[PDB]
Amino acid sequence: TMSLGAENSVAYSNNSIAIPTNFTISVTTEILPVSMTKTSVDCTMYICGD
Amino acid sequence: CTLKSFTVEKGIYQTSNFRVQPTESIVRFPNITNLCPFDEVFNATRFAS
């Protein structure tokens, strides 16, 4: 059975905050299609060949 | 004629397709071989009764 991820338990005290002390500059990537290949059929050749 | 309008706008329009029709026609068959013995059958002295 697949696991949905790790089981982390963040504290929820009445007066407690997590302030980061370091920075990490990450560079991700995303692939997005722009267009397809333009096609055009021959309605007189595909239907009737010679 | 491909568009029902005598005032064609500015642009490129796809008209009917063209097809180059052939001119000559060749019919090539395998080489002639394996002749029949009819040449020897119709040439003899005593054929049959």
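Residue numbering for chain A follows Swiss-Prot; the residues present correspond to positions 696-745, in that order.
Here the Cβ of each residue, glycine as well, is placed from N, Cα and C on the backbone.
Features of the protein shown, as given by Swiss-Prot:
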VARIANT   A:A701 to V  In strain: Beta/B.1.351, Iota/B.1.526
VARIANT   A:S704 to L  In strain: Omicron/BA.2.12.1
VARIANT   A:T716 to I  In strain: Alpha/B.1.1.7
Cβ neighbours of A:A701 (variant position) where a neighbour is any other Cβ within 10 Å: 5
Under 8 Å by Cβ from A:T716 (variant position), counting only residues of that chain that are 6 or more apart: none
Close in space, distant in sequence - A:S704 (variant position), Cβ under 8 Å, 6 or more apart: none
Three-state secondary structure, which DSSP defines for A:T716 (variant position): coil
